[PDB]
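Heads up, the thing below is written out as structure tokens.
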Amino acid sequence: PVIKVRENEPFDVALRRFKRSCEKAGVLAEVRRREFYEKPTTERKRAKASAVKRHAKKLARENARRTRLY
Amino acid sequence: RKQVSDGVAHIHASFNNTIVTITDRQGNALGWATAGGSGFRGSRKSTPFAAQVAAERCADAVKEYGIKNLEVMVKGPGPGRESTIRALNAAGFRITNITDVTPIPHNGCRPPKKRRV
Amino acid sequence: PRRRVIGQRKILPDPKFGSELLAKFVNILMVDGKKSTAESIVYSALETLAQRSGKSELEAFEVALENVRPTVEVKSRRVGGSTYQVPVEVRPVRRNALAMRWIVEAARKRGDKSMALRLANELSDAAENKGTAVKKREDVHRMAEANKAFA
Amino acid sequence: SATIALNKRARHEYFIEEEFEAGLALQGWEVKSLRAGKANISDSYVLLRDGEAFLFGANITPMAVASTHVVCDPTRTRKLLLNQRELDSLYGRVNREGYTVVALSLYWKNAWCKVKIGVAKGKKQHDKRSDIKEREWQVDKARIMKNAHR
Amino acid sequence: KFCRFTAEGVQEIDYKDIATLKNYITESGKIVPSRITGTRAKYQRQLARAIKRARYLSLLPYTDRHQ
RNA sequence: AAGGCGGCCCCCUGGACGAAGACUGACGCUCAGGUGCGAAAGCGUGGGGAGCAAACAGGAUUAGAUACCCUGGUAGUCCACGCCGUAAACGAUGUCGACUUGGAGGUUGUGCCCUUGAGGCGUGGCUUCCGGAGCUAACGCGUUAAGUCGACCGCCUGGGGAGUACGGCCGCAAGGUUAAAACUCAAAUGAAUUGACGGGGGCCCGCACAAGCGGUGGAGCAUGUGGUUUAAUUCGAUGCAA
Ligand SMILES: [Mg+2]
Ligand SMILES: [Mg+2]
Ligand SMILES: [Mg+2]
Ligand SMILES: [Mg+2]
Ligand SMILES: [Mg+2]
Ligand SMILES: [Mg+2]
Ligand SMILES: [Mg+2]
């Protein structure tokens, strides 16, 4: 991403904008999974393990609204 | 030598080392510095402080050219991705553009196997 | 204490002139329950410093403390046996306390005819940023600001 | 360099506390075999009688029978030359519950053979587990710290 | 949000449209996921094909950097 | 159908689902023997080979490491034509038909109402999570049942021996398939519970750390301890907790 800083802009805010752009692009987070070979078996296992937790959280959110006042 | 008004600083960072190099506008290196040569050995050169030391050494190594308008290009998931840039800024060099071009294979060559540590 | 979080205790108003700063200076300068002679020494030194600097005693003490006032504490929050310290900003109360502790410690460090004379001589240097307090502040600040990549 | 048959198994099998650089006393045909001649230092321990802490377990192969008068005994108890000042540790801290001192290695010191001795004790297969666990755990802690701090 | 294609009754999506299609690509040339766009699974699979057609025909860059 | 399939385009083509219809008229289900497909690995011929990577070499750890950590690295992984029918080929749940409370979704089509906004009511196919009766040894299934029945095939009869040998067939081979007997034992197992353990995790607490402030290891001396000497150096206390 091009983060060419214009005039009258502090280096601090310029670097923060660059870091935010990198974070929203998610380039740094992709190397931690592209650094090694994940077998298709392992990838599918991770995907289902993440899907199971992803609606289990919503299931618990919608189920904890019945009892347990505080 | 012949002084250049504009420059591009490439910061190739990695998990174990960080290299910073300078070119004018086309990819012709002028000065380079590494954390290994910055007085650090082993994993001790992987700290962002070592990256800052390497960046300031590279800035000192390019004093004879006097670059005023610099554009920084980061590459690699290293701790120095911000330390090198801030060191370059603090060394008196003005930054004009900031970019992070990192090689992202589109499901290309197969990476090595998982390490069972 | 993990759960019991207490506040800050109150000290005597230092009825010599009346100042919490002076009371804290006295109760940190005193040792072995010798508050009487500690007060005599510190008051003699401050009265000499008043004429030596031309200003009031309290104002001259406050500005001398401010001129050697530090800003960063270098604590040891390392995760284990590995050496990993951390500098942090200091709250104003602990800042003043540490500054006056450094002053009274330099008083013991530099020797002379009497502790009153040592205190007077060291305050006459902290007035124009000399002695030991400012040197210690600089020596702590250089190593507290040279390590910025470590958070 | 000048190293000869050593017993590194006993280092893992025991807790070496202190070491002695005392020498060994051996007869003919054996010191020559130390150069070449297949000396083996397995099952080595001291056999204190009164002040005579002989090394009992050692098999040095005799390479010749050209002197066919003296009977060859590869399992001979070899005498040991140690200062009486430092021999107090051996008549002292040996017979408490299981303390032993074993021959860790044997080397050369200016054409004279020196056998390194060491005071140690057994592990009962539970100290070995703890040692291996700690050796692995320090490595794992260093690795995880390095990975976390990138 | 809501599927604007269904809201406006857009039956088909053509790669030739760029002004109203740039809204579905990030600044890095990546496709905005459905969980952020608010688009149905019927039209996400057609938006992806249109974006791929535009990338092939140099109408929308694959990424910010190419050379 | 299963195995399994992921930029885009072009050509051929199989299969699946829906409103409203028209049409033959039991043409329907299963199926030993047989036929075909069928992960990867493997084999033969002809190609290619960027990266990865059995075997192999070197380096490192360890008492030892013919391994896990690292640098290289051939077969192979990439293509065409041939051989095997092997997987935890799993949903450990065979194929087809009917019935049995409900809730919250995903995907796909259609009908209607004023569609001003994915406004509202219906209606079929696939699929996901809870959950009632019921079932089960219990975990658990629960309209896609492991609930009640109907039609058929295959398989099971203690754990080892053993899916082994022989025998027949298949295959260039590796091996696959069909499949025992002698001998040993009184056990071999699965679901769940209580403790215990983990180099599993989370939370909490105590001058436990941090923060401070004083001390002990440096030096006279004091009793006390172990060892030594001695006639005895009188008994016990021997990590915190002597
Ligand atoms: Mg293959
Ligand atoms: Mg390898
Ligand atoms: Mg090796
Ligand atoms: Mg099966
Ligand atoms: Mg059939
Ligand atoms: Mg259920
Ligand atoms: Mg067989």
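We number chain C the way Swiss-Prot does; in order, the residues shown are 2-152.
Any Cβ shown, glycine's included, is placed from N, Cα and C.
Quoting Swiss-Prot on the mutagenesis of C:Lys36 to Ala or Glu: Defective in ribosome assembly. Among the mutagenesis results in Swiss-Prot, C:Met116 to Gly has the note: Significantly decreases affinity for its own mRNA. The residue drawn here is the original one.
C:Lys36 (mutagenesis position) sits 14 Å from C:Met116 (mutagenesis position), taking the Cα positions as reference. Close to C:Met116 (mutagenesis position) in the fold, though at least 6 residues off in sequence, lie C:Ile42, C:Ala108, C:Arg109, each with a CB less than 8 Å from its CB. Packing around C:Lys36 (mutagenesis position) is summarised by its Cβ count: 13 other Cβ atoms lie within 10 angstroms of its Cβ, all protein chains included.
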